[PDB]
Amino acid sequence: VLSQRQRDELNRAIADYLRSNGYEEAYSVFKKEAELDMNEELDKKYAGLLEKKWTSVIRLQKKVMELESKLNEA
Amino acid sequence: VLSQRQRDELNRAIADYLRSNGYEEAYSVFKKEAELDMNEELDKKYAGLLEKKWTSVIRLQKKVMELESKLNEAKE
């Protein structure tokens, strides 16, 4: 489970991503469906956040993999 | 900037999140705009992934440290 706080942050991050990538119709539709009231001011806090989080986690996952592999042969 | 490979994976994860969490109108529109085709295979592979990753930073930092400690005590 995601708490409502995590979910509202995740959805704002998705919304920012959709706009930023030029999927303006998906952004419109999703803001309504997720009942997101976010303006361009609030958005500043979310700019690039989804990509950032994704990239941070993949890098950690790659580190976990390398560590596990050295432990797997060991 | 993300590679096309990584952007495609991210986009499939977003698509799966939208479908599985009930944002159906957004799912439909997003696959059209992002020029993405989903199937049952992809649906299963990307199921829960975006939500999983979103919540994973501390758990993965912890796992990195736990693993490094297993390695540290293992050559000790």
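Chain A is numbered as in Swiss-Prot; the shown residues are, in order, 2-75.
The header says X-ray crystallography, 1.8 Å.
Using N, Cα and C of the backbone, Cβ positions are placed for all residues, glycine too.
Residues or ranges marked as domain 'LisH' in Swiss-Prot: A:7-39.
In Swiss-Prot, the entry for mutagenesis A:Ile15 to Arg states: Impairs self-association and reduces protein stability. The structure shown retains the original residue. Within the same chain, residues at least 6 positions away in sequence whose Cβ sits under 8 Å from that of A:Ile15 (mutagenesis position) are A:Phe31, A:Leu51.
A:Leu19 (mutagenesis position) carries a helical DSSP state (H, G or I). For A:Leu19 (mutagenesis position), the Cβ neighbour count at a 10 Å cut-off comes to 26, with all displayed protein chains included. For the mutagenesis of A:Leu19 to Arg, Swiss-Prot gives this note: Impairs self-association, reduces protein stability and promotes localization to actin fibers. The structure shown keeps the original residue.
Packing around A:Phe31 (mutagenesis position) is summarised by its Cβ count: 25 other Cβ atoms lie within 10 angstroms of its Cβ, all protein chains included. According to Swiss-Prot, the mutagenesis experiment A:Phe31 to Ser carries the annotation: Abrogates interaction with NDLE1, NUDC, PAFAH1B3 and RSN. Also impairs localization to centrosomes and microtubule plus ends. Reduces protein stability.
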Message = Below 8 angstroms Cβ to Cβ, which residues of this chain, lying six or more residues outside the domain 'LisH' (A:7-39), approach it?
response = 47-52, 54
Note = A:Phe31 (mutagenesis position) falls, by DSSP collapsed to helix, strand or coil, into helix
